Amino acid sequence: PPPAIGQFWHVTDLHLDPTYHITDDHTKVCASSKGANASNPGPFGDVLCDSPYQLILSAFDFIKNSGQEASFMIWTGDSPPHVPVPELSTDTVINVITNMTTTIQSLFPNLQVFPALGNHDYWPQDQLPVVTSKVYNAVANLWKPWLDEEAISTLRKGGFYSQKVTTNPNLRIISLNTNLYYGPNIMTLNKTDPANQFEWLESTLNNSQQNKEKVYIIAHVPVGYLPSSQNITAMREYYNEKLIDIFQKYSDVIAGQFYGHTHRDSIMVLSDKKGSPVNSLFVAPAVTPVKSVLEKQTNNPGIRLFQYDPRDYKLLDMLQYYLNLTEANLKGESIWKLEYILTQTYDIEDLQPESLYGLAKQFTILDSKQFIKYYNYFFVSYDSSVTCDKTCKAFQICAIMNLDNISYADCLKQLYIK
Ligand SMILES: Nc1ccn([C@@H]2O[C@H](COP(=O)(O)O)[C@@H](O)[C@H]2O)c(=O)n1
Ligand SMILES: *[C@@H]1O[C@H](CO)[C@@H](O)[C@H](O)[C@H]1NC(C)=O
Ligand SMILES: *[C@@H]1O[C@H](CO)[C@@H](O)[C@H](O)[C@H]1NC(C)=O
Ligand SMILES: *[C@@H]1O[C@H](CO)[C@@H](O)[C@H](O)[C@H]1NC(C)=O
Ligand SMILES: [Zn+2]
Ligand SMILES: [Zn+2]
């Protein structure tokens, strides 16, 4: 039993659409909808539209009014909205990051925050470079009030840094720019090691290894396989394999990992080369509810809070908060509710890797009531009469339990493939 509980927030993929507004021509409500009629728009947004400022605002207002205390906050990026490149620019990107960064800093003057860059936090999107740049330097200025000179230094070099936490200074947050590894990123094609991030990672980890230090990885694009499709890593396979090895090697140091990018609530469990679970990974869903017209599903906006043991930074639990957008628009109020408490709904001990690996196995049971939950929660309770066939479920399961491609294919073939 632990004598006090550490808590920190994780917010991601804010995707602000400064255009949003209610008007009678639903093609004009928000530029992110790209000309489509916004399905049923309200003051807190629309499924076809990125986040109106007031949604983003209510999310942070709920945190401040939450009645939870927190040592820090993790912010995994993607702040500009989904509109085509010509419609945007480097300066707009920066104004948007600036607004977010300021808005947070105003409401949370005393709170430390550790950002990571996402793939839309650049113009043109996804083209995050190896060497310094206007955006990298822009954010370094904006995030000074939360970071070292040492941190800040590397931040401008290639979009990344690492940082002891003020209120727990043997906890080091490592913020990675995994956008360097994202498919669409033309800057990094054919590069052995973009911005020497692997070198610096291997280096930064090895260093924490010795100094009795625990590490939390923060980043935007997760490692592993995208769970709602077949044999597609989120990053470039090549890098995913490379990163997994690194995490394998130093898993004793890493006490948790945290990502966004997918806009969905997901867990993953890294196993050692031997096949034994050794690191827990957590992909938090987005604040924006945005989606394609052809897509049945999306997320409800979401916000989450983690719990740790201040001694070893072991992960005790996670509480997932959300907005029932439809309701929130019907009432025209920000009723940020609690969706679930992780150890409660799944009836497991903690967030250790063995704990979660065990839950994963329970999912594999024919008609697992457990997996059913996990799939409601996967789209942040968005439709709850939602269902899932054997194949989709297989693609989820394998993703949760297999991070590198050997073991992901074994899991796929095992049951069954073209
Ligand atoms: N509404 C949305 C928005 C993004 N996505 C997916 O999640 C990822 C989100 O990346 P961005 O947030 O950088 O667009 C994309 O790879 C996209 O395929 C989705 O499935 N539904
Ligand atoms: C941020 O953006 C929104 C709309 O674009 C505006 O109403 C809000 O006041 C701005 N706030 C800051 C701190 O820039
Ligand atoms: C949007 O809404 C109006 C009213 O339903 C409709 O007549 C019009 O065709 C729609 N336009 C598009 C692009 O969907
Ligand atoms: C999975 O994807 C990679 C493409 O990156 C491919 O080379 C590999 O052969 C594929 N595996 C299967 C089972 O098709
Ligand atoms: Zn995003
Ligand atoms: Zn993204």
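The residues of chain A that appear here are 33-450 by Swiss-Prot count, in order.
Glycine is no exception: its Cβ is also placed from the backbone N, Cα and C atoms.
Annotated features, as they stand in Swiss-Prot:
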- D45, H47, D110, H295: Zn(2+) 1 binding site (BINDING)
- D110, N151, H252, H293: Zn(2+) 2 binding site (BINDING)
- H114, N151, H152: ATP binding site (BINDING)
- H114 to Q: Decreased but not abolished ability to hydrolyze 2',3'-cGAMP (MUTAGEN)
- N356 to Q: Increased degradation by the proteasome and decreased phosphodiesterase activity (MUTAGEN)
Field: Contacting recorded positions, sequence order - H47, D110, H252, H295, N356 vs ligand 1, Cβ under 6 Å
entry: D110, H295
Query: Cα of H252 (Zn(2+) 2 binding site) to Cα of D110 (Zn(2+) 1 binding site): how many Å, rounded?
result: 8
Message: If you compare CA-to-CA distances from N356 (mutagenesis position) to each of the binding-site residues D45, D110, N151, which comes out shortest?
response: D45
Field: Same-chain residues at least 6 apart in sequence whose Cβ lies under 8 Å from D110 (Zn(2+) 1 binding site)
entry: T44, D45, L46, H47, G150, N151, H152, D153, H252, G292, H293, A318
Message: Which secondary structure state does DSSP assign to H152 (ATP binding site), in the simple three-class scheme?
response: coil
